[PDB]
Amino acid sequence: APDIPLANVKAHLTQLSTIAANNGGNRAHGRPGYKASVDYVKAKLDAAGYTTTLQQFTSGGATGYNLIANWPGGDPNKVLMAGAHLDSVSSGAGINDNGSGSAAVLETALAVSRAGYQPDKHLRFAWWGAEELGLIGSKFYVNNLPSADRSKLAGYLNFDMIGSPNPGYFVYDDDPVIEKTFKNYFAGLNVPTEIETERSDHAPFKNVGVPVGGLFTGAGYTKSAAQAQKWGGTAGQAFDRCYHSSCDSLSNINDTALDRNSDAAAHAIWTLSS
Ligand SMILES: N[C@@H](Cc1ccccc1)C(=O)O
Ligand SMILES: [Ca+2]
Ligand SMILES: [Zn+2]
Ligand SMILES: [Zn+2]
């Protein structure tokens, strides 16, 4: 797999930050900053060669959207998916929650085209709407995917909050093959990981039997003395002191965590697709 350029990931975050500022300060469901975020991401994918779909739904009397991007080619009976919710709460720009995951997934999709990659399994990426309303967008996708298509899914990988300022490195403990793939990449960096325990878009896929996995750097919980010894940072302070706040801005990101988790995402996607 290729190394994902950290500066490219940060540049997508800067574009989302400007979008929030030009649309009343947020990127929330039912507000213009969310559809403006969808338009930015979709334009990059269309230019790279992806076949995109805008999936519309209604929640709370307002129109919502999920963006689906399919890379032409691959075995139609074995599909590998990766995703991230693209909405924020209405209090701020939601840069770590969840511009971080949205940006790592987009840059991985652009890296596939730049490398001229032809995976054995068909690749499909997704950016979810209305996750903050209770996983509304991802539930709409699973509820409307015919069972013949559900059986063709080899796995779903989720990235929701991967750039926390006082980070922990958590790996979901779900499907064994997916978990081992993420854990092995971190072992190669000599960075220890812990099981994710501290409610995201992988839930509706997991509940219908699709194998799932993912990465997380922590939210409102407090980092312990032992976690600070293995990862650095500040014991006694939250992993993210700006969770769901107006301060979840461009300054609310730890560059090392964003870089490692973006690189790990690309490693897992290459490994599990060929
Ligand atoms: N899904 C939560 C954050 C979270 C991510 C991953 C695991 C648990 C929680 C949110 O949108 O705030
Ligand atoms: Ca990198
Ligand atoms: Zn989130
Ligand atoms: Zn959230």
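For chain A, we keep the numbers from Swiss-Prot: what you see runs 46-243, 247-322, in order.
Backbone N, Cα and C atoms are what each Cβ position is placed from, and that goes for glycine too.
Less than 8 angstroms from the CB of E176 (mutagenesis position) sit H130, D132, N143, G182, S183, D205, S248, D249, each of them six or more residues away in the same chain. Sequence annotations record features per position, and here Swiss-Prot assigns active site, proton acceptor to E176.
Listed in sequence order, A149, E152, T153, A156, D307, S310, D311, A313, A314 are the same-chain residues at least 6 apart in sequence whose CB falls under 8 Å from the CB of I49 (Ca(2+) binding site). Taken from Swiss-Prot, the feature Ca(2+) binding site applies to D48, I49, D307, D311, supported by experimental evidence.
In the three-state DSSP scheme, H130 (Zn(2+) 1 binding site) is classed as strand. Sequence annotations record features per position, and here Swiss-Prot assigns Zn(2+) 1 binding site to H130, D142, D205 based on experimental evidence.
For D142 (Zn(2+) 1 binding site), the number of other Cβ atoms no farther than 10 Å from its own Cβ, over all displayed protein chains, is 27. In the three-state DSSP reading, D142 (Zn(2+) 1 binding site) counts as helix. What Swiss-Prot records for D142, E177, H292 is Zn(2+) 2 binding site, and it gives experimental evidence as the kind of evidence.
Annotation of the published mutagenesis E176 to A in Swiss-Prot: KM halves (0.33 mM), kcat reduces by 5 orders of magnitude; the original residue is retained in the structure shown.
Where Swiss-Prot documents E176 to D or Q as a mutagenesis experiment, the accompanying text is: KM decreases (to 0.4 mM), kcat reduces by 4 orders of magnitude. In the three-state DSSP scheme, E176 (mutagenesis position) falls into the helix class.
According to Swiss-Prot, the mutagenesis experiment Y291 to A, F or S carries the annotation: Activity decreases about 100-fold. Mapped onto three states, the DSSP output places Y291 (mutagenesis position) in coil.
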Length of the line joining the Cα atoms of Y291 (mutagenesis position) and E177 (Zn(2+) 2 binding site), in Å: 13
Ca(2+) site shell beyond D48, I49, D307, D311, criterion: Cβ within 8 Å of Cβ centroid: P50, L51, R308, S310, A314
Local backbone state of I49 (Ca(2+) binding site), from DSSP in three classes: coil
Annotated binding-site residues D142, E177, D205, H292, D311, filtered by Cβ under 6 Å to ligand 3: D142, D205
